[PDB]
Amino acid sequence: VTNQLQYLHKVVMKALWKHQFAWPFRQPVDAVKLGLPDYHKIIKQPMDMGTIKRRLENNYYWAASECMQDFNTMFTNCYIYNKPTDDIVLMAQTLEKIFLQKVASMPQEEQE
Amino acid sequence: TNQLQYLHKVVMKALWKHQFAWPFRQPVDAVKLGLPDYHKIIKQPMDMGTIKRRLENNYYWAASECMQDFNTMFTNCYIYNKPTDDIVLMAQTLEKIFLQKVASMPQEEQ
Ligand SMILES: Nc1nc2c(ncn2COCCO)c(=O)[nH]1
Ligand SMILES: Nc1nc2c(ncn2COCCO)c(=O)[nH]1
């Protein structure tokens, strides 16, 4: 497995998964459960930490950059769809700041 | 530091020249662009011109802190604009390059 995907699993996902703001992102947006009949109109590429976490457990990723894009798509989905004033937006912002400051310490290069 | 230099000369380099970069090279001008609610909604304006100047003037103490400014700039765009505005596509494209360039950053400190 890659040095960088190992960092993404054990440092980034470990931090973000147990975070007190993580729960709205731990599973796919369920448009029916949440009452969002336009969600899949607006968000064409849904993403969530459950999917990323399993994808790290199943070595589905080839490069770290593609794990990073899933994280980024997840947060971007949230800012695009939700209202500027929704608490979910500031939860995503808080989680994204951690993702970014962890990524600033990720190795370079590749392995495996 | 080595990482700030990389963010200056590799990351900011690539993004500045990009064909979608022009809305992001200078602060949003809410009055010229016709957006009287822009500052009611975005409380932390940010833009690559401000980030470039801060890197030239040694404003940043750490890499993560310049990376946060890049993120704020993109997030502002996503939060303020309608999902279908082209500028959202432009920010996503730029942000993807940003993440990919950041993954190859020297891991140290300097
Ligand atoms: N579904 C749901 N779970 C929550 C809420 N607050 C905390 N949790 C549990 O997740 C926190 C991590 O254990 C909440 O408001 N709703
Ligand atoms: N109430 C609540 N909002 C959520 C949840 N998951 C997603 N959202 C709404 O944000 C969608 C952004 O892509 C969740 O389980 N709790």
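Numbering, chain B: per Swiss-Prot, residues 76-185 in sequence.
If you check the header, you will see the structure was determined by X-ray crystallography, 2.2 Å.
Keep in mind that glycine also has a Cβ here, set from the backbone N, Cα and C atoms.
Copied over from Swiss-Prot:
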BINDING   B:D112, B:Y155, B:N156, B:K157, B:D160, B:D161  protein binding site
MUTAGEN   B:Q78 to A  Loss of homodimerization
MUTAGEN   B:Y113 to A  Abolished binding to histone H4 acetylated at 'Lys-12' (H4K12ac)
MUTAGEN   B:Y153 to K  Loss of homodimerization
MUTAGEN   B:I154 to A  Partial loss of homodimerization; when associated with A-182. Abolished binding to histone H4 acetylated at 'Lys-12' (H4K12ac)
MUTAGEN   B:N156 to A  Abolished binding to histone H4 acetylated at 'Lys-12' (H4K12ac). Abolished binding to histone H4 acetyl-methylated
MUTAGEN   B:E170 to A  Loss of homodimerization
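On the structure: features taken from Swiss-Prot.
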{"residue": "B:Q78", "record": "mutagenesis position", "CB count, 10 Å": "23"}
{"residue": "B:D112", "record": "protein binding site", "CB count, 10 Å": "9"}
{"residue": "B:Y153", "record": "mutagenesis position", "CB count, 10 Å": "23"}
{"residue": "B:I154", "record": "mutagenesis position", "CB count, 10 Å": "18"}
{"residue": "B:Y155", "record": "protein binding site", "CB count, 10 Å": "22"}
{"residue": "B:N156", "record": "mutagenesis position", "CB count, 10 Å": "17"}
{"residue": "B:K157", "record": "protein binding site", "CB count, 10 Å": "9"}
{"residue": "B:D160", "record": "protein binding site", "CB count, 10 Å": "12"}
{"residue": "B:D161", "record": "protein binding site", "CB count, 10 Å": "10"}
{"residue": "B:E170", "record": "mutagenesis position", "CB count, 10 Å": "21"}
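It is 24 Å from the Cα atom of B:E170 (mutagenesis position) to that of B:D112 (protein binding site). For the pair formed by B:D161 (protein binding site) and B:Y153 (mutagenesis position), distance between Cα atoms is given as 11 Å, rounded to the nearest Å.
Pairwise Cα distances among B:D112, B:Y155, B:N156, B:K157, B:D160, B:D161, the recorded protein-binding residues, top out at 19 Å. Chain A comes within the C-beta cut-off of under 8 angstroms for the following of the recorded positions B:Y113, B:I154, B:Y155, B:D160, B:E170: B:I154, B:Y155, B:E170. B:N156 (mutagenesis position) falls within neither a helix nor a strand when secondary structure is assigned with DSSP, and so counts as coil. If you measure from the Cα atom of B:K157 (protein binding site) to that of B:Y113 (mutagenesis position), you get 12 Å.
Rounded to a whole value, the Cα-Cα separation of B:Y113 (mutagenesis position) and B:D160 (protein binding site) is 15 Å. Geometry remark: B:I154 (mutagenesis position) versus B:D112 (protein binding site), CA distance 12 Å. Within 10 Å of the C-beta of B:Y113 (mutagenesis position) we count 17 further C-beta atoms, all protein chains included. Separation of the C-alpha atoms of B:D112 (protein binding site) and B:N156 (mutagenesis position): 11 Å, rounded to the nearest whole number. Each residue contributes its Cα atom, and for B:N156 (mutagenesis position) and B:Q78 (mutagenesis position) those atoms are 31 Å apart.
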